[PDB]
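Below: one structure, written as structure tokens.
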Amino acid sequence: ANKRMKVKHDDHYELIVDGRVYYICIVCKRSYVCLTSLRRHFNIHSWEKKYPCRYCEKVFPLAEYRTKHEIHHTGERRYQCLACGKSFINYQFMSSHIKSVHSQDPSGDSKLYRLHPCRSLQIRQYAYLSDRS
DNA sequence: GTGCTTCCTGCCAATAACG
DNA sequence: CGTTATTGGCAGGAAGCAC
Ligand SMILES: [Zn+2]
Ligand SMILES: [Zn+2]
Ligand SMILES: [Zn+2]
């Protein structure tokens, strides 16, 4: 067991721009609009927590970067098109497909795709993957 | 330039600590 | 369920690598 603490540290600095408070990493002076985003980033400098793969000996500095890489190892077709029903492994291939085949914008107000949960590997499952209508 | 893969980062929900 | 602190999954393209 360890003694819990509820304190901040000098691992960043604040910079006010156009009224907005930004948070900046001390090492590389990268700016962030959210502290949550900054904390995620600082793990790339500290290497306090490693995120090693299962199928190879590779290590990532972020949990989500590992997960997305492992989705490419397993081949989980998360993104399904709704126009032609075709399934894709990530957003980048899906967007390219919808543009080249259907000549439509998935970031528009049509919504021509649906996201299915990942079952090939273990992750937290948001209630919008479970069932939405 | 075309094609494959990983990185960036605000946004949002989930986890943990304390009541 | 209400605050404080961090994890870490999502959208969507830019950047890097291969040709
Ligand atoms: Zn930094
Ligand atoms: Zn791997
Ligand atoms: Zn389609």
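By the numbers in Swiss-Prot, the shown part of chain A spans 472-604.
Per the header of the entry, the method used was solution NMR.
Placed from the backbone N, Cα and C atoms, the Cβ positions cover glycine too.
Features of the protein shown, as given by Swiss-Prot:
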type: MUTAGEN; residues: A:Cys552 to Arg; note: Abrogates both sequence-specific and methylation-dependent DNA-binding
In the chain carrying A:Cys552 (mutagenesis position), residues 6 or more apart in sequence that have Cβ under 8 angstroms from it: A:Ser558, A:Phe559, A:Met565, A:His568, A:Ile569, A:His573, A:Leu583, A:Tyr584
Structural state of A:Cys552 (mutagenesis position), classified by DSSP into three states: strand
